[PDB]
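As structure tokens, the structure follows; a few thoughts come after it.
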Amino acid sequence: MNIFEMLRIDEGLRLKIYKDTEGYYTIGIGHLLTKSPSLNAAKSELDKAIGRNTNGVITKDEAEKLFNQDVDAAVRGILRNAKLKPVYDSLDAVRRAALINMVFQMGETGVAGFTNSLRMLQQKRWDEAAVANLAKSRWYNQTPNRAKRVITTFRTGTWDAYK
């Protein structure tokens, strides 16, 4: 188990341009191409990124490279975030993966409003309240399992919820 695996489980790995939950072009492991309603824009974007004429189709090898960059991008951004940076600083490799996963699914901003609840999943004092609070989220509501698996990781620091 690693973050690549975890996100394939959670977000899935698609080798053809697809629309996301908001009707945007995406490829691979949630890699958004463009906000443009236009398919050709999406393909220009994709070829520039891939460095070849892909015609909307990429390899498992190219998706993973994309994915790595995006992960490094999220890290950079996490570290630039007043609120997040610290939490992050703290976390072990597994728990970091859980956060990065949230960031992926909701962004630096979606995830900065949980800081606290996040902080507490880890404190025996507040941990049960933290969870409760997280379950009242839309986030959990829309994607219950993913959320459930994310939280248990965070709480446990293991990958058990992924096997």
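The chain as shown is numbered from 1 upward.
Each Cβ is built from the backbone N, Cα and C atoms, and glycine gets one as well.
Around the Cβ of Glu11 (mutagenesis position), 19 further Cβ atoms fall within 10 Å across all displayed protein chains. Per Swiss-Prot, mutagenesis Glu11 to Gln is noted as: Complete loss of activity.
According to Swiss-Prot, the feature active site, proton donor/acceptor maps to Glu11 (among others), an assignment based on experimental evidence. The DSSP secondary structure for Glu11 (mutagenesis position) is helix.
Taken from Swiss-Prot, the feature active site, proton donor/acceptor covers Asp20 (among others), and the record attributes it to experimental evidence. Within the same chain, residues at least 6 positions away in sequence whose Cβ sits under 8 Å from that of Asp20 (active site, proton donor/acceptor) are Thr26, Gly30, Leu32.
Quoted from Swiss-Prot, the note on the mutagenesis of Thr26 to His is: Facilitates transglycosylation more effectively than hydrolysis; covalently bound substrate.
DSSP assigns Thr26 (mutagenesis position) to a strand segment in the three-state reduction. For the mutagenesis of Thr26 to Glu, Swiss-Prot gives this note: Complete loss of activity at neutral pH; covalently bound substrate. The structure shown keeps the original residue.
The annotation that Swiss-Prot gives for the mutagenesis experiment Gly30 to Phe reads: Almost complete loss of enzymatic activity. The enzyme is destabilized by 1.5 kcal/mol.
For the mutagenesis of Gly30 to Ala, Swiss-Prot gives this note: Almost complete loss of enzymatic activity. The structure shown keeps the original residue.
Sequence annotations record features per position, and here Swiss-Prot assigns substrate binding site to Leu32, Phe104, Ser117, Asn133. Within the same chain, the residues at least 6 positions away from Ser117 (substrate binding site) whose Cβ sits under 8 Å from its Cβ are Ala130, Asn133, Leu134, listed in sequence order.
DSSP assigns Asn133 (mutagenesis position) to a helix. For the published mutagenesis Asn133 to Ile (Swiss-Prot position 132), Swiss-Prot gives the following note: 5-fold decrease in enzymatic activity.
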Rounded Cα-Cα span from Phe104 (substrate binding site) to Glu11 (mutagenesis position), Å: 9
Number of Cβ atoms other than its own within 10 Å, given for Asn133 (mutagenesis position): 15
Three-class DSSP secondary structure - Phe104 (substrate binding site): helix
Under 8 Å by Cβ from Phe104 (substrate binding site), same chain, sequence gap 6 or more: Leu7, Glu11, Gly30, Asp70, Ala74
Where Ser117 (substrate binding site) sits in the secondary structure, as DSSP reduces it to three classes: helix
